[PDB]
Amino acid sequence: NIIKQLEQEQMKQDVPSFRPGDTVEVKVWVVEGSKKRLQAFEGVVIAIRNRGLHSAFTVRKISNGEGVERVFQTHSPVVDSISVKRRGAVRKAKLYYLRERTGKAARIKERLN
Amino acid sequence: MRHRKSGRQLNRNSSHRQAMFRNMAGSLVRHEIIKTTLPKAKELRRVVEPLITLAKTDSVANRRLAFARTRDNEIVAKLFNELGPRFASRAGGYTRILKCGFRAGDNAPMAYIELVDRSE
Amino acid sequence: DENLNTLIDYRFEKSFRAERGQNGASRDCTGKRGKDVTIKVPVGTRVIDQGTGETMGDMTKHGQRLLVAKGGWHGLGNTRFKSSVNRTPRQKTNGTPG
Amino acid sequence: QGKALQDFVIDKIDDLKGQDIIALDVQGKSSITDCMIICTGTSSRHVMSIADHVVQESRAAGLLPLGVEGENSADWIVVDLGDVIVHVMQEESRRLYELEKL
Amino acid sequence: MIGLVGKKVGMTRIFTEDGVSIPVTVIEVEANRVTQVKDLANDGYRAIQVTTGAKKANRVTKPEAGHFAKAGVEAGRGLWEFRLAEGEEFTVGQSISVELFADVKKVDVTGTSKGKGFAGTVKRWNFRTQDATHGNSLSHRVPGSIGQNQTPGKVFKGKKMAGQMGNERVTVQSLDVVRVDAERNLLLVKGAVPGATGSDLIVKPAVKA
Amino acid sequence: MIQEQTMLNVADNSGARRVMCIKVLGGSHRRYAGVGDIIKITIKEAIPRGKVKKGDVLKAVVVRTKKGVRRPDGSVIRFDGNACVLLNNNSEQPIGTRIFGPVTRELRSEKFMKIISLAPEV
Amino acid sequence: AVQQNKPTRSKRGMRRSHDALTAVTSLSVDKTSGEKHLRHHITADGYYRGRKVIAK
RNA sequence: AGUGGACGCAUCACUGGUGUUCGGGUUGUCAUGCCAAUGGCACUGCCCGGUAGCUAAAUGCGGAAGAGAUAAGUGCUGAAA
RNA sequence: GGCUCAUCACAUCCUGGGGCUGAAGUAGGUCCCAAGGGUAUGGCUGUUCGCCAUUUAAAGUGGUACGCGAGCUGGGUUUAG
RNA sequence: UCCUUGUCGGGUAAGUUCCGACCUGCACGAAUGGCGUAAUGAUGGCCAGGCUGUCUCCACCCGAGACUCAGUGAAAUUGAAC
RNA sequence: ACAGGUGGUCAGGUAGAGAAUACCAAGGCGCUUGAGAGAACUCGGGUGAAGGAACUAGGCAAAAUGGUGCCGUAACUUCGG
């Protein structure tokens, strides 16, 4: 009980809700020297773990012919701006099967709504 | 190591336990009372008691789900028709445990598990 | 060696002994090869021998390691003389002199 | 501190025989490096002498360099000043690598 | 100096402005009401006896109730005491709050760790597991040899062999603090503390550097 | 999470294509390799016209890890195909002129920022 | 493994010291009918808490 | 002063594994009269995930500093002489 | 002989304290005290040992009936072909 | 028969096993059969590709024992034992 | 009242090449001790992050492919393979 009231103060209420399997645009902060700037990450989300302040989601992309995936925290100050570019249409929560086949043959159709 | 775990073992496999509680729950609701061992009756409350909760509201979708359990048309027919209206005003506590000593064959703790209403 | 610039320790020590090879043991045991003794010398040294001796090699830069003495090479035990007609090898080969 | 530190290093490295300097803008291409400045040295001694000088003055310039690369080898040495990166090089090994589109 | 007694609640993390994620354990510490003070004249050591929590008066026994009524303090879940630091003085009936931890910056945490039952030798001291193949028969996780052939004639005392885990006092040294919650009676410590949720814990300032 | 006798890819134009690291360094009983480490490799497949040849043993630095790295904010950077960059045995300067594939920012703390200077992606 | 010597009645006796049974000493009287029974157990005639149990 | 390997302790908040007690996809077959919908069996029938708990590969801590008497050694003063 | 498990003595491999030095500093060599802790991964051969490849502080020496099959292994030795 | 496993090459970063060869080798040995031999072999030895808890390093789970209760109820061994 | 051995005849449906296989028709049984939490450990298994034979004498065991149609199929050869 007393633990539960702690997160709501530390929560932020501006994160949008997105379906698993959508194309997500995220601007992630980076620290170097004294300059603190944005880095752009383009990719499709393949997993959603929305649990408390530590809600997490995994973003996967293909760069230079190889696949790279990254996990995030929705309620972390590291991420500043999160946007959805293309809304995918997949009827499965976890999209872990994208690693097996190539991305070029694994395009996801739009939700059409 | 059973830390914060629920659900006993009963020297039976997962399929056998599902069949165990499927037949036992149907027997209890049909005869309004059954005699079984003390832990089995306690674990049956996790199965038979939720059945009335789905039977509190009568609908085709709920009846089909209730039919998926207890695998019997007679059992589900009794539900949603007679158990529902009688247990509508009660939230939980649909059954009670009445221990009746030990068996003469294996020294097993029996308990008379029955519905609390018991036809008044 | 860069740090050394004289032959002061060499007047102190006129004899250098390499590690003698361990003898063979039971259970088909082979002795370890004797550790190679390395001598730290200032750069630019020249070494001369007797009996119509000559120079071995000029040192001009640090890091050059020169082979001066070859240790003797190990002998053979009775097991290597395994055969059917002998069937009891009491022969062994003495180690080569250093 | 972008152009201020950029102008702070190019003039002073030139006073220490800094030849063939190229000012490169990498903004929008890399998220780790801001400006690529290239310096050339005659041989191993020259590039090492300027490398120690630029890090010695940086200690008295307030900002702390985040690392060095040249150890027991002058083939490639590069040191950082935070937002700006400085590459001090020699003639022979520069053409071996690629120039001015990093 | 003295310490406090709290209850483990759970583990969470604190997000910082610069972007540092630090795990934190939530410790619920209440007003610690001392029950009696020991001095050199009485028994020969300085200790203050303190209690925390609340207990129903139904099962509060007369010896426990009478002891609490002697100090004029209410019932507590458990009873503990702490050593003094040779120069501080306290009065009976005084309630110890939490703000004293606002400057320690390091706290020692003690408590009863989770009980893991009669654990195996491969689990209690990370005994290496024998091969599960190549002819191995009926011996995959057994300790194996436990002595020498006929020279000792016994097994030495203190041998590392199968036993029972948990249900024992465990100490974690120099646990960094994050924040001190005074208006809500919470203690925030970085890291993981021994014991499960709902188990009593003893927190003291760190004795090491 | 690279260990002894681990088959990795190659992330530079030195000439190696398929590589097999043989010795991870760091100390006695060095279990596994992280993201910024010195690891010794043996060349198993390389172009005959490349700068290096098959069978050569030398040092290398991992750039991508299948297990990933640990960001100090509960984040990991996983990859598909562990890769290395060729470095000389006597000197720690890398061999390849270009670097293929992204390199994580965590290599700055390990003091091999030269690799980060290359590989324009990330 | 097998024994090398024969234990006696003394060795047998002390090992059986903890094999003795324990009397229940927990007989309860029903407030309505009045038959001895165990705690929280229905009587042999089917009575519990003074409420009319099935009594079969 | 900082950062590393092994070792030990503690926790599952992060990252994962298991999770045959949760949901879903699917092949053959039987049954609920039948369409639909379900349940049984085929290694949990085969897979996709996945709650708590447990766990490490995951994250925090520790090897102290200091006090007394000391070994080798270094000493102060000082006789036998 | 290998795996699990270790223990003890110091004739000490490293770490620790020193003496001498033909010890300018780093780096060294010999000797003394000190057993608290640590003291490797693979190919070859059944291997002990050893060679080689590559790390670190080293990859210590011996007792334990050259420890440990009422713990495992049957690769050598191995009756019968 | 020996020395520097014989030493060069493949196989490996590293190969007392394997493969055609250098020689200082000739005993066997030609129906107590010699050489080569396609196919065949639960045949001896070596290597490679996919594959995996064989392993670093084990962890969890499903079942039967192991544990407690109720009933029946052995064993090899034992000069006596505080 | 033993998880062993014992010759002949009858040979249903579903998908299948079938007397293999999975369910199932008629028919026969739940295997003459059971109830409890699921400790170490033992046995039969399922799953697994990173690596993939680095363990071992030895890919032992495990793990993996596994069917039909089509294309193509080397050295060698007794021309059959």
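Quick reminder: no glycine exception, Cβ is built from N, Cα and C everywhere.
Taken straight from Swiss-Prot:
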{"type": "MUTAGEN", "residues": "F:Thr97 to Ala", "note": "Reduced RsfS binding"}
{"type": "MUTAGEN", "residues": "F:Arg98 to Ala", "note": "Reduced RsfS binding"}
{"type": "MUTAGEN", "residues": "F:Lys114 to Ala", "note": "Reduced RsfS binding"}
{"type": "MUTAGEN", "residues": "F:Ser117 to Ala", "note": "No change in RsfS binding"}
Given the mutagenesis positions F:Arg98, F:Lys114, the candidate whose Cβ has the fewest other Cβ atoms within 10 Å is F:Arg98
By the 10 Å Cβ-neighbour count, the most surrounded of the mutagenesis positions F:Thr97, F:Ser117 is F:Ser117
For F:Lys114 (mutagenesis position) and F:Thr97 (mutagenesis position), the CA-to-CA distance in whole Å is 11
Taking only the CA atoms, the spacing between F:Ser117 (mutagenesis position) and F:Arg98 (mutagenesis position), expressed in whole angstrom, is 10
